[PDB]
Amino acid sequence: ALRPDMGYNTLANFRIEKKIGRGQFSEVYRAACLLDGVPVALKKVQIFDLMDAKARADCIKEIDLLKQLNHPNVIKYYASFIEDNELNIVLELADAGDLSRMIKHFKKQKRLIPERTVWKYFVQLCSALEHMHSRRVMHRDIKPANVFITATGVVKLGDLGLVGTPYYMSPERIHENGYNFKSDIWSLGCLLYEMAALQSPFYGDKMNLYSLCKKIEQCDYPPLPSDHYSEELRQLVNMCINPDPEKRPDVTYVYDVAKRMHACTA
């Protein structure tokens, strides 16, 4: 059926086109609204038995804070509702593709990324991450697969969240301390590395869940080429993955560095 009285607040007002979202943790489909006609993507959480009352209310607690966020580099959250005992969220469409796939493109090509373009996208990201840190919200999970670039080139970021593993593990997310802001930029620091090396900084020789942690605790990661990447960057990455969080910068300083270095490369 169809009900315009509840615009964006029911799957009855959406024609799902493709399951453009991979994985079994959640299914994200690209759809088209049957009213205004704008294409939108919906995200379904199978939280019927995946979450418990104390958690269900905790998750609905976060999407509302996230709703209060208007930035051209953060994805627009249009509506939230629950039908079929599953959580539904409809946000802006990023059809062009993710940065994770954008890395793989070059990785298969065997042609590394120029220092000129990584700033072209990175600054945009920090702009967002600061806008979120301005509202005292943290992305929680910054990975190349959640940073979406449009066909035009604008940069927008995705959502947040048998041993489950975040892509970039914080040195404080190991000793089980709280996920603070200065850990949200740890993930961001490792992100800059992945664009210049096209693979995580701690991606292990013989993947080992434990040595990876000491490698994170000791900060023993493979340096980058002295020839192709500005030393401001190779020192900006090493500055953002300092184990002790106090010794790390704040988002806005990384924003400052990203901006000025973005103009020197043009």
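Chain A is numbered as in Swiss-Prot, which gives 21-181, 196-300 for the residues shown.
Note that Cβ sites are derived from N, Cα and C of the backbone, with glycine treated the same way.
Sequence annotations record features per position, and here Swiss-Prot assigns active site, proton acceptor to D161 based on sequence analysis. The ATP binding site annotation in Swiss-Prot covers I40, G41, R42, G43, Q44, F45, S46, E47, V48, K63. Among the mutagenesis entries in Swiss-Prot is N90 to R or K, noted as: Strongly reduced protein kinase activity. Experimental mutagenesis is annotated in Swiss-Prot for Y97 to F or L, with the remark: Moderate increase in catalytic activity. Swiss-Prot documents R131 to A or D as a published mutagenesis change and attaches the note Abolished interaction with NEK9 and subsequent activation of NEK7 kinase activity. Among the mutagenesis results in Swiss-Prot, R136 to E has the note: Decreased interaction with NLRP3. The residue drawn here is the original one.
Locations of recorded Swiss-Prot features on the structure.
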{"residue": "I40", "record": "ATP binding site", "DSSP (3 states)": "coil"}
{"residue": "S46", "record": "ATP binding site", "DSSP (3 states)": "coil"}
{"residue": "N90", "record": "mutagenesis position", "DSSP (3 states)": "coil"}
{"residue": "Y97", "record": "mutagenesis position", "DSSP (3 states)": "strand"}
{"residue": "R131", "record": "mutagenesis position", "DSSP (3 states)": "coil"}
{"residue": "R136", "record": "mutagenesis position", "DSSP (3 states)": "helix"}
{"residue": "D161", "record": "active site, proton acceptor", "DSSP (3 states)": "coil"}
Cβ within 8 Å of the mean position of the Cβ atoms of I40, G41, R42, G43, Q44, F45, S46, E47, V48, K63: remaining residues of the chain near ATP: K39, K64
Anchor-to-anchor CA distance, Å, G181 and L196 (intervening 14 residues not built): 17
Nearest of the recorded positions (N90, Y97, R131, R136, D161) to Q44 (ATP binding site), judged by Cα-Cα distance: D161
Nonlocal neighbours by CB distance (under 8 Å) for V48 (ATP binding site), same chain, sequence gap 6 or more: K39, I40, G41, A61, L62, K63, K64
Among the ATP-binding set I40, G41, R42, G43, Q44, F45, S46, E47, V48, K63, as the record gives it, the longest Cα-Cα distance in Å: 14
Cα-nearest neighbour of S46 (ATP binding site) within the listed mutagenesis positions, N90, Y97, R131: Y97
Spatial neighbours of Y97 (mutagenesis position), counting only the recorded positions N90, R131, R136, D161 and Cα distances within 10 Å: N90
Cβ atoms near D161 (active site, proton acceptor) (within 10 Å, other residues, all chains): 18
Using Cα positions only, nearest of the recorded positions to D161 (active site, proton acceptor) (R42, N90, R131, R136): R42
Around the Cβ of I40 (ATP binding site), the count of other Cβ atoms that are within 10 Å: 17
Pairwise Cα distance for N90 (mutagenesis position)/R42 (ATP binding site) [Å, integer]: 26
